[PDB]
Protein chains: 2
Amino acid sequence: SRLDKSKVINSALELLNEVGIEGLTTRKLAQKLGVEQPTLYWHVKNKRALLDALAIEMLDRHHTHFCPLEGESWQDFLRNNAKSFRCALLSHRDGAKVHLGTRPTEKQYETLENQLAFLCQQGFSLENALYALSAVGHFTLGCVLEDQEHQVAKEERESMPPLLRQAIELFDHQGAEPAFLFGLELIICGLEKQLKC
Amino acid sequence: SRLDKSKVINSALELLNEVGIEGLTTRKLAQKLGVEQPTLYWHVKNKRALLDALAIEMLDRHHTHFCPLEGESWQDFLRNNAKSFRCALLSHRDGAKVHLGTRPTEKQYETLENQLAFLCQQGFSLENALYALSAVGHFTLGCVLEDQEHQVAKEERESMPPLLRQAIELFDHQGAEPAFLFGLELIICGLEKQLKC
Ligand SMILES: CN(C)c1ccc(O)c2c1C[C@H]1C[C@H]3[C@H](N(C)C)C(O)=C(C(N)=O)C(=O)[C@@]3(O)C(O)=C1C2=O
Ligand SMILES: CN(C)c1ccc(O)c2c1C[C@H]1C[C@H]3[C@H](N(C)C)C(O)=C(C(N)=O)C(=O)[C@@]3(O)C(O)=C1C2=O
Ligand SMILES: [Mg+2]
Ligand SMILES: [Mg+2]
């Protein structure tokens, strides 16, 4: 044990994959680290705090499109931002659940301010620009949550009208990705509309 | 004890409110009913099955706009359908989590077939019509999940750029409802677009 925040979060990320969000505990975490449970406090207070750092960490590694490139349309940006957010959530077991209920923190202030200012100078009012953000985040979270639940819920469970069958089979056969890429693009047309004003 | 499925689900709905989704168990349920745990099996196999019935029940009571009224635009219908779905999820503690990962069941076949056929005769292809449905459901679920988590997550936790502050305060001050009504309406403009074809 070199004893590191970075090693704790690494190890916690692994443990999340092993047991998932409900089964994750600080007790189980220290044991995986081969340390006593008081020691691990020097890095995490408790489960919520641990979960906040896991959520933060998943963005650090995977949410790469947190920032607009100039010349890149706001439209492409809401697109690539949602994509990498999605990508962040999917990176681990219960990724979307680990994010749920988190809020902006100090180290995101600059990223997030830039995010609203980028939209604003495109001509969205601050209000619509923050609603453009929540619509995309709510929608993306909704997709990954359903998509992520699908598997554990299919484990624990065991004939119809032909259009419904066709619809389910089309839905089932096409991944989460198209269902995701589709709504994403409906939201972007709503916003292309709104902005025209 | 008259011993009823209807009484079990009533009582389970109550228990969900008391302890929430993770703390709900069949063990805790029978004890609330004043019965032994074998007895309660004659109505529910296990937690997943219980959760499926709770999810079903919340739609029965509250998801009233499951069906289009002719003369009612598809647009008004996707609107009122999302609204009452939302309404279903919010009706109980962890309502949105209880739905997560559920799938269409036999008694929904007629409702749901009608739902895709209604859109189809409006001129959506089956595929887009099922994507119009998932976009709205994913988005609605994403809203209520975040909205529902907000409170428990605020219990268990403890300064910034002024536009971010303004954005948070605007966001915070305006309920979940506007953030919800907004994305909903972006999705509907995307679909008003797509259909034009
Ligand atoms: C293909 N078909 C669209 C599927 C496929 C997988 C699914 O997991 C689901 C659907 C239909 C949708 C219908 C949506 C609908 N609406 C968009 C809210 C809806 O009215 C209902 C309902 N029972 O009225 C659903 O079951 C629903 O909430 C739902 O849970 C679905 C759902 O779980
Ligand atoms: C007002 N502002 C938009 C708020 C308010 C409450 C919130 O709970 C949140 C935001 C910003 C959004 C930004 C979205 C952004 N995007 C739409 C995916 C985003 O890029 C980030 C990010 N850190 O890059 C978020 O924090 C974000 O995922 C997020 O978690 C937010 C979030 O949790
Ligand atoms: Mg967030
Ligand atoms: Mg569903």
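The residues of chain A that appear here are 2-159, 165-203 by Swiss-Prot count, in order.
Here the Cβ of each residue, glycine as well, is placed from N, Cα and C on the backbone.
Sequence annotations record features per position, and here Swiss-Prot assigns tetracycline binding site to A:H64, A:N82 based on similarity to another entry. In the three-state DSSP reading, A:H64 (mutagenesis position) counts as coil.
The 10 Å shell around the Cβ of A:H100 (Mg(2+) binding site) contains 25 further Cβ atoms across the protein chains shown. For the recorded site, A:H100 (Mg(2+) binding site), the DSSP three-state label reads helix. The annotation Mg(2+) binding site is assigned in Swiss-Prot to A:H100 on the grounds of similarity to another entry.
The domain 'HTH tetR-type' feature in Swiss-Prot is assigned to A:3-63.
Annotation of the mutagenesis experiment A:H64 to Y in Swiss-Prot: 1000-fold reduction of affinity for tetracycline. For A:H64 (mutagenesis position), other Cβ atoms within 10 Å of its Cβ number 20.
The Cβ of A:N82 (mutagenesis position) lies under 8 Å from the Cβ of A:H66, A:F67, A:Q116, A:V137, each on the same chain and at least six residues away in sequence. Classification of A:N82 (mutagenesis position) by DSSP places it within a helix. Under the heading of mutagenesis, Swiss-Prot lists A:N82 to H and annotates it as follows: 100-fold reduction of affinity for tetracycline.
Long-range Cβ proximity for A:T103 (mutagenesis position), meaning a same-chain Cβ under 8 A and a gap of 6 or more residues, is found for A:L52, A:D53, A:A56. What Swiss-Prot notes for the published mutagenesis of A:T103 to I is this: <10-fold reduction of affinity for tetracycline.
You'll find the Cα of A:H100 (Mg(2+) binding site) roughly 13 Å from the Cα of A:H64 (mutagenesis position). Listed recorded positions: A:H64, A:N82, A:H100, A:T103. Those with a CB under 8 Å from a CB in chain B, in sequence order: A:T103. A break of 5 residues separates A:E159 from A:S165 in the model, and their Cα atoms lie 13 Å apart.
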